[PDB]
Amino acid sequence: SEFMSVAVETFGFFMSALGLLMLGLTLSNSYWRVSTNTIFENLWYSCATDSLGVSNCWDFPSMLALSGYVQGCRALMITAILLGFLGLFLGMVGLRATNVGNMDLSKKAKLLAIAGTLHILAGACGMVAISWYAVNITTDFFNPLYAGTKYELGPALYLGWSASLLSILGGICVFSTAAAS
Ligand SMILES: CCCCCCCC/C=C\CCCCCCCC(=O)OC[C@H](O)CO
């Protein structure tokens, strides 16, 4: 019975770590959306590939981010990564075999529950940011009246959606094992 708890604990911990790492990869990924020249943007840069092949990038203007949804998506992604770091750290200390200080199993269980919640919240923040970003792009693309540039969903959004799910599912596992102590 103890093996099963440890296995799920270990599994959930590595899932959370994987989700956090991918969240960081998502935030720094160049392809949040691509013009259906060729324009591709993330939360930080707006770029353009001119004929033929040459690509240039400019910083995503802060007023544009503020007047839109980008600055909000920035805040949710940054929060998610910070929460995931706090969760990874506390989760690492909360593992059964871990000897950082000299805490009993009960104190470890409390830490795992906190770490578990942090990963769930991190996945939630990432989930909202990706979805918020995605809906804005999708609404414009399928709008006949929309005169502006139309974008496709970028690969990073599928990476972020996966990352968030991994964080949530991982956090659930860690939290479940914590409740059993
Ligand atoms: C174990 C966990 C490991 C993974 C966790 C990694 C956390 C950091 C990764 C990405 C954050 C940075 C994303 C890219 C930041 C770009 C900053 C930039 O150059 O911005 C230019 C300008 O300010 C824009 O307007």
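FYI, residue positions are counted from 1 along the chain as it appears here.
Header says: X-ray crystallography, 2.4 Å.
From the backbone N, Cα and C atoms, a Cβ is placed for every residue, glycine too.
Quoted from Swiss-Prot, the note on mutagenesis experiment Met63 to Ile or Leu (Swiss-Prot position 68) is: No effect on formation of tight-junction strand-like structures. Among the mutagenesis results in Swiss-Prot, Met63 to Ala or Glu (Swiss-Prot position 68) has the note: Abolishes formation of tight-junction strand-like structures. The residue drawn here is the original one.
Neighbour count (other Cβ atoms within 10 Å of the Cβ, all protein chains): 8 for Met63 (mutagenesis position). Once the 8 residues left out of the deposited model between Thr36 and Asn37 are set aside, the two flanking Cα atoms are found 10 Å apart.
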